Amino acid sequence: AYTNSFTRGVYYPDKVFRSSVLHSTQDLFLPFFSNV
Amino acid sequence: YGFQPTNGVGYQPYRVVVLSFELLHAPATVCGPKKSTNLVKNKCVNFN
């Protein structure tokens, strides 16, 4: 069968701290609303 | 590769090391031989 991931599978891209910031990156991630 | 002692400059074997370095995006593991000092705050200071 299938289920929907929703949002999950995102992770901290790097070991650095950031706050109140919109930072954006490209990497291997599970797509949103993906059928798992 | 065939390596006889007879080989020749281009022909001869060379040992290699690639020191790949990770970057300071994460916790520091291995450091240069430098000294360390007091943490003095509130003063303007050069810092490493």
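Going by Swiss-Prot, the residues shown for chain B are 495-542, listed in order.
Backbone N, Cα and C define each Cβ position, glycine as well.
Taking all protein chains in view, 7 other C-beta atoms sit within 10 angstroms of the C-beta of B:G496 (variant position). Quoted from Swiss-Prot, the note on natural variant B:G496 to S is: In strain: Omicron/BA.1.
For B:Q498 (variant position), no same-chain residue lying six or more positions away in sequence has a CB closer than 8 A to its CB. B:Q498 to R appears in Swiss-Prot as a natural variant; the accompanying note says: In strain: Omicron/BA.1, Omicron/BA.2, Omicron/BA.2.12.1, Omicron/BA.2.75, Omicron/BA.4, Omicron/BA.5, Omicron/BQ.1.1, Omicron/XBB.1.5, Omicron/EG.5.1.
The DSSP secondary structure for B:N501 (mutagenesis position) is coil. Neighbour density for B:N501 (mutagenesis position): within 10 A of its CB lie 12 other CB atoms from the protein chains shown. One entry in Swiss-Prot concerns the mutagenesis experiment B:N501 to Y. Its note says: Increased binding affinity to human ACE2.
According to Swiss-Prot, the naturally occurring change B:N501 to Y is described as follows: In strain: Alpha/B.1.1.7, Beta/B.1.351, Gamma/P.1, Theta/P.3, Mu/B.1.621, 19B/501Y, Omicron/BA.1, Omicron/BA.2, Omicron/BA.2.12.1, Omicron/BA.2.75, Omicron/BA.4, Omicron/BA.5, Omicron/BQ.1.1, Omicron/XBB.1.5, Omicron/EG.5.1; May enhance affinity to human ACE2 receptor.
Swiss-Prot documents B:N501 to T as a naturally occurring variant and attaches the note In strain: 19B/501T.
Here the residue is the original one, while Swiss-Prot reports the published mutagenesis B:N501 to T with the comment Reduced host ACE2-binding affinity in vitro.
Among the natural variants that Swiss-Prot reports, B:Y505 to H is described with the note: In strain: Omicron/BA.1, Omicron/BA.2, Omicron/BA.2.12.1, Omicron/BA.2.75, Omicron/BA.4, Omicron/BA.5, Omicron/BQ.1.1, Omicron/XBB.1.5, Omicron/EG.5.1.
In this chain, none of the residues that are 6 or more apart from B:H519 (mutagenesis position) has a CB less than 8 Å from its CB. Swiss-Prot gives this note for the published mutagenesis B:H519 to P: Increased resistance to human covalescent sera neutralization.
Under 8 angstroms separates no C-beta among the recorded positions B:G496, B:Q498, B:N501, B:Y505 from a C-beta of chain A.
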